[PDB]
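Engineer: My questions all concern the structure below.
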Amino acid sequence: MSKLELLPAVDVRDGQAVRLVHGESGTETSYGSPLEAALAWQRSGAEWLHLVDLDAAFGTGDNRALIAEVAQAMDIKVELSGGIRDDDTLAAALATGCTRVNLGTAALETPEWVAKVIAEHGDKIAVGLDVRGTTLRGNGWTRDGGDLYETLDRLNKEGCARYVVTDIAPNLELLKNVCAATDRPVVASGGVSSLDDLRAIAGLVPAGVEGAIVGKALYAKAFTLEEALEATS
C-alpha cells in the first residue's frame, strides 16, 4: 500500500563502513565503525539494516565476526549479504538471526546450490541481480555471466522469493523490466542520491518494487533517515 521499505546499507571492508563507488573495488571512502553506523540508522528509526561483507564479496578475506557483532546489536530486521556462496558461510549468516540473506555470485556460479538453499530456507533467501543491459555479473575470481531473463525464469520456477536488483552499467526502466518478468518482490539497490530518487522508486511499488537499499546518500548527508522515512510513505 504505497509504502516503500527502506534498507540503510552498512558495507564492511577491512573492519570499516565504506563507500563502494559503482560496481567496483578499492574506491572505498571509509565512514568509520560499522557498528556505530548501524546503531545510528536504528536510533533514527530504520526498520531494516542491509549489512554487507565486501571482503568476502571480493575474495580479500572476511569480516564475519564483526558482521555477527553488528547483527547481534540490532533490534530491527537485518538483511545480510557478501560472499555467501556455500553451506558454511550460509550457516553462519543465518545463525546471526538475520531476516534474510542475499546470494549473488552463487546464483551464477552454482545454480543448483542456490536452488537447494531456496528450497530449504524459503524467504530467508533473496537473490541479487547485477545487470549490465541484459547480462548478469558476479564477483567471482573468474568473470561469470548469465542472461537476465533466463536467470529470472530459472529462479522464478525455483520458488525464489525476492530479487535485489542493481544497475551495473536509479535505473527505473531496469526495475520495471524486472517487475514485468516476475511475481516476486523486487528490492532496488543503488543510485539513490536524493529524495527525488526515492519517490521515483516508490512510484514503482504497484509494479512490484518492495523496497530500496540506500547507502551513499545517508553517509554523505544528502538527506536524514527521518526525511527518507517520511518520503517513502
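Since chain A takes its numbers from Swiss-Prot, the residues it shows come out as 1-169, 177-240.
Just so you know, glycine gets a Cβ as well, placed from its N, Cα and C.
Quick paste of what Swiss-Prot says about this protein:
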MUTAGEN   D11 to A  No activity
ACT_SITE  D11  active site, proton acceptor
MUTAGEN   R19 to A  No effect on activity toward PRA. No activity toward ProFAR
MUTAGEN   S81 to T  No activity toward PRA. Almost no effect on activity toward ProFAR
MUTAGEN   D130 to Q  No activity
MUTAGEN   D130 to A  Very low activity toward PRA. No activity toward ProFAR
ACT_SITE  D130  active site, proton donor
MUTAGEN   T166 to A  No activity
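I would like each feature placed in context: is it buried or exposed, what are its neighbours, and how far apart are things?
Structural biologist: Under 8 Å, Cβ to Cβ, and six or more positions away along its own chain, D11 (mutagenesis position) finds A17, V18, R19, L20, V52, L54, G222.
In this structure, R19 (mutagenesis position) is part of a beta strand by DSSP.
Secondary structure at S81 (mutagenesis position), as computed by DSSP, is strand.
Residue environment of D130 (mutagenesis position) contains 21 other Cβ atoms, counted within 10 Å of its Cβ in all protein chains. The secondary structure of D130 (mutagenesis position), as reduced to three states from DSSP, is extended strand.
In the three-state DSSP scheme, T166 (mutagenesis position) falls into the strand class. Taking the Cβ of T166 (mutagenesis position) as centre and 10 Å as the limit, one finds 20 other Cβ atoms among all the protein chains shown.
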Engineer: Fill in the CA-CA distance, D130 (mutagenesis position) to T166 (mutagenesis position), as an integer in Å.
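Structural biologist: That comes out at 5 Å between the alpha carbons.
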Engineer: Quiz question: given the mutagenesis positions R19, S81, which has the greatest number of C-beta atoms lying within 10 angstroms of its own C-beta?
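Structural biologist: The most densely surrounded of these mutagenesis positions is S81.
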Engineer: Report, in whole Å, the straight Cα-to-Cα distance of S81 (mutagenesis position) from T166 (mutagenesis position).
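Structural biologist: About 14 Å separates the two Cα atoms.
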Engineer: If you measure from the Cα of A169 to the Cα of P177, with 7 residues left unbuilt in between, what do you get in Å?
Structural biologist: 12
